[PDB]
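Participant: My questions will all concern the structure given below.
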Amino acid sequence: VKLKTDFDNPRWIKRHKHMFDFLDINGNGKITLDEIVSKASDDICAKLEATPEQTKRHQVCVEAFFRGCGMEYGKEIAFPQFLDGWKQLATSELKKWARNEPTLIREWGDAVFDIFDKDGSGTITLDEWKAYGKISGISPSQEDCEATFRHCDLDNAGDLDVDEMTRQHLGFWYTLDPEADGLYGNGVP
Ligand SMILES: O=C1N2C(=N[C@@]1(Cc1ccc(O)cc1)OO)C(Cc1ccccc1)=Nc1c2ccc2cc(O)ccc12
Ligand SMILES: [Ca+2]
């Protein structure tokens, strides 16, 4: 699996432009870690009835991940600065990856999966992913939810493993792998 950066590639830039706009819900071109964390805890974790240890763990991983791309409490971030912090984040993540250090996306994924299956298999139902796709808004369609489960190497119960999603995410967000292309269907270019 690919480890080199492709930050100058217009396809990588467009992918995170889509996600920035998605985070810029009010359309003014600025986002804050304050909004992101609110979305994580007050909107996603509260709705899923996660435990305080689980909510704190999820919020800790979200804070770390977006501080990794230069966000911070009280700071308004516009897309050029977001994009430049994403080069730094992806470079950090590939370095930790190449040393078998837990990546920030690995740690966030563990925290998300721990909500749906509690502590155990670390696998999620489509019903459970559809729920996540709608709550987080990253994939509010019940149709797009279906295509990701068809794109991923699933297991024998028709359930998705955070091991699988983490591998797909390192391709989909960091290095632009074509078998990571399609991870979120046509819902994220
Ligand atoms: O990976 C996941 N993301 C997201 N929820 C995730 C969570 C997840 C699921 C399974 C895993 O194994 C690992 C993580 O579901 O995909 C949200 C949704 C979200 C944003 C803020 C606060 C709460 C939620 N935003 C982005 C993103 C990934 C890269 C981004 C790159 C960008 O420029 C921008 C956004 C994301
Ligand atoms: Ca905004």
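The residue numbers of chain A are those assigned by Swiss-Prot, with the residues present covering 7-195 sequentially.
Looking at the header, which is where the method is noted, we find X-ray crystallography, 1.8 Å.
Any Cβ shown, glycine's included, is placed from N, Cα and C.
Feature annotation from Swiss-Prot assigns Ca(2+) 1 binding site to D30, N32, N34, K36, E41. Feature annotation from Swiss-Prot assigns Ca(2+) 2 binding site to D123, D125, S127, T129, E134; the stated evidence is sequence analysis. Annotation comment: Swiss-Prot describes 53-88 as domain 'EF-hand 2', evidence class similarity to another entry. The domain 'EF-hand 3' annotation in Swiss-Prot covers 110-145. Under mutagenesis, Swiss-Prot gives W92 to F with this note: Shifts luminescence to violet by adding a new band at 410 nm.
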Participant: Given the binding-site residues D30, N32, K36, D123, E134, return the subset with CB under 6 A from an atom of ligand 2, ordered by sequence, or none if empty.
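Facilitator: Going through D30, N32, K36, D123, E134 in sequence order, those close to ligand 2 turn out to be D30, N32, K36.
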Participant: Most Cβ neighbours within 10 Å: which of the binding-site residues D123, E134 is it?
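Facilitator: It comes out as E134.
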Participant: What's the most sparsely packed of the binding-site residues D30, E41, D125, counting other C-beta atoms within 10 A?
Facilitator: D125
Participant: Across all the protein chains here, work out how many other Cβ atoms are within 10 Å of the Cβ of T129 (Ca(2+) 2 binding site).
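Facilitator: Around the Cβ of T129 (Ca(2+) 2 binding site), 19 other Cβ atoms lie within 10 Å.
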Participant: If you compare CA-to-CA distances from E41 (Ca(2+) 1 binding site) to each of the binding-site residues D123, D125, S127, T129, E134, which comes out shortest?
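Facilitator: Considering only the listed binding-site residues, the nearest one is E134.
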Participant: Excluding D123, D125, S127, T129, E134 themselves, which residues in that chain have a Cβ inside 8 Å of the centre of the Cβ atoms defining the Ca(2+) 2 site?
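Facilitator: Other same-chain residues near the Ca(2+) 2 site: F119, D120, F122, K124, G126, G128, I130, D165.
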Participant: Provide, as an integer number of angstrom, the distance between the C-alpha atoms of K36 (Ca(2+) 1 binding site) and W92 (mutagenesis position).
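Facilitator: Roughly 15 Å, rounded to the nearest whole number.
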Participant: Between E134 (Ca(2+) 2 binding site) and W92 (mutagenesis position), what is the CA-CA distance rounded to a whole number of Å?
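Facilitator: Cα to Cα, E134 (Ca(2+) 2 binding site) and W92 (mutagenesis position) are separated by 29 Å.
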Participant: Among the binding-site residues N32, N34, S127, point out the residue whose Cβ has the most other Cβ atoms within 10 Å, with all shown protein chains included in the count.
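Facilitator: Of the binding-site residues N32, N34, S127, the highest Cβ count within 10 Å belongs to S127.
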